[PDB]
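Q: Starting off with a structure, shown below.
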Amino acid sequence: XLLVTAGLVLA
Amino acid sequence: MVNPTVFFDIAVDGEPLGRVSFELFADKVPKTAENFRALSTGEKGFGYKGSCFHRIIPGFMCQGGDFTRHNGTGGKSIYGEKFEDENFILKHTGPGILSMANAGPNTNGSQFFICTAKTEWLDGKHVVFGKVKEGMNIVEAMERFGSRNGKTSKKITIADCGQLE
């Protein structure tokens with residue numbers, strides 16, 4: 001999807 | 001007091017692209033703005049100079065700030081490894097917003113992203129703390145090296161950075 005994470009990037 | 005302005009000089013595989021400057025909203029999110037300001041001058045002995053934008057997705061954002069692992073898994077704040085979400089007063093209203101990347105509630109480190117579009121689904125989950133003041137055209141140029149999955153076709157680095165005001 002469109003997230004902005006640090007470590008496990010999700011869809 | 002004036003809000004601080006900091007700059008990044010961006011390079012693409014070592015070739016200078018240009019300078020982007022940011023206004024940091026220290027009046028609304030003093031602690032988050034200070035973290036970004038001090039990582040941009042390198043005054044604590046570590047920071048953004050020489051690090052890269054490891055994930056760029058055209059139409060969405062450019063993400064960087066992982067100066068330890070350079071891949072999304074590292075970085076740390078000037079306060080220790082992680083700090084709290086200061087507040088969510090400001091929203092992801094359009095191109096140019098500067099906001100903190102995280103791994104859930106109260107996990108702010110050094111990683112951040114520059115929005116190239118309004119991203120309202122991130123409101124209340126990511127702390128907005130600044131905006132591009134000058135050089136939005138350099139951010140647009142950066143986007144051209146990204147992809148749908150975030151990998152960049154060229155190495156985009158913060159060749160230099162510091163505080164202007």
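Residue numbering: from 1, along the chain as shown.
This entry, so its header tells us, was determined using X-ray crystallography, 1.8 Å.
Every residue, even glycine, has its Cβ placed from backbone N, Cα and C.
According to Swiss-Prot:
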type: DOMAIN; residues: B:7-163; note: domain 'PPIase cyclophilin-type'
type: MUTAGEN; residues: B:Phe60 to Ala; note: Loss of ability to stimulate MAPK/ERK phosphorylation
type: MUTAGEN; residues: B:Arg69 to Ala; note: No effect on peptidyl-prolyl cis-trans isomerase activity. Reduced interaction with BSG/CD147 and ability to induce leukocyte chemotaxis
type: MUTAGEN; residues: B:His70 to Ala; note: No effect on peptidyl-prolyl cis-trans isomerase activity. Reduced interaction with BSG/CD147 and ability to induce leukocyte chemotaxis
type: MUTAGEN; residues: B:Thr107 to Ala; note: No effect on peptidyl-prolyl cis-trans isomerase activity. Reduced interaction with BSG/CD147 and ability to induce leukocyte chemotaxis
type: MUTAGEN; residues: B:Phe113 to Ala; note: Reduced ability to stimulate MAPK/ERK phosphorylation
type: MUTAGEN; residues: B:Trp121 to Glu; note: Loss of peptidyl-prolyl cis-trans isomerase activity
type: MUTAGEN; residues: B:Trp121 to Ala; note: 200-fold decrease of sensitivity to CsA. Reduced ability to stimulate MAPK/ERK phosphorylation
type: MUTAGEN; residues: B:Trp121 to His; note: No effect on peptidyl-prolyl cis-trans isomerase activity
type: MUTAGEN; residues: B:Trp121 to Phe; note: 75-fold decrease of sensitivity to CsA
type: MUTAGEN; residues: B:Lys125 to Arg; note: Loss of acetylation and interaction with TARDBP
type: MUTAGEN; residues: B:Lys125 to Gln; note: Acetylation-mimetic mutant; no effect on its interaction with TARDBP
type: MUTAGEN; residues: B:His126 to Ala; note: Loss of peptidyl-prolyl cis-trans isomerase activity and interaction with HCV NS5A. Loss of ability to stimulate MAPK/ERK phosphorylation
Q: Given a 10 Å Cβ-Cβ cut-off, pick out the one of the mutagenesis positions B:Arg69, B:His70, B:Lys125, B:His126 that has the most other Cβ atoms nearby.
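A: Buried the deepest by this measure is B:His126.
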Q: Which of these mutagenesis positions, B:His70, B:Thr107, B:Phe113, B:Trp121, B:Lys125, B:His126, are close to chain A by Cβ (under 8 Å)?
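A: Answer, by Cβ distance to chain A: B:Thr107, B:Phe113, B:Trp121, B:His126.
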Q: For B:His70 (mutagenesis position), identify the closest of the mutagenesis positions B:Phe60, B:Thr107, B:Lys125, judging by Cα separation.
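A: In terms of Cα distance, B:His70 (mutagenesis position) lies closest to B:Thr107.
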Q: Compute the C-alpha separation of B:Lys125 (mutagenesis position) from B:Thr107 (mutagenesis position), stating it in Å without decimals.
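A: So the Cα of B:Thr107 (mutagenesis position) lies 11 Å away from that of B:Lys125 (mutagenesis position).
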Q: Distance between B:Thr107 (mutagenesis position) and B:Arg69 (mutagenesis position) at the Cα atoms, whole Å?
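A: Cα-Cα distance, B:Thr107 (mutagenesis position) to B:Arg69 (mutagenesis position): 17 Å.
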Q: Who sits close to B:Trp121 (mutagenesis position): which same-chain residues at least 6 apart have their Cβ under 8 Å from its Cβ?
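A: Correct list: empty, so none.
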Q: How long is the line from the C-alpha of B:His126 (mutagenesis position) to the C-alpha of B:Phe113 (mutagenesis position), rounded to the nearest angstrom?
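A: Computed Cα spacing between B:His126 (mutagenesis position) and B:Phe113 (mutagenesis position) is 10 Å.
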Q: What count of other C-beta atoms do you get within 10 angstroms of the C-beta of B:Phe113 (mutagenesis position), across all chains shown?
A: 25
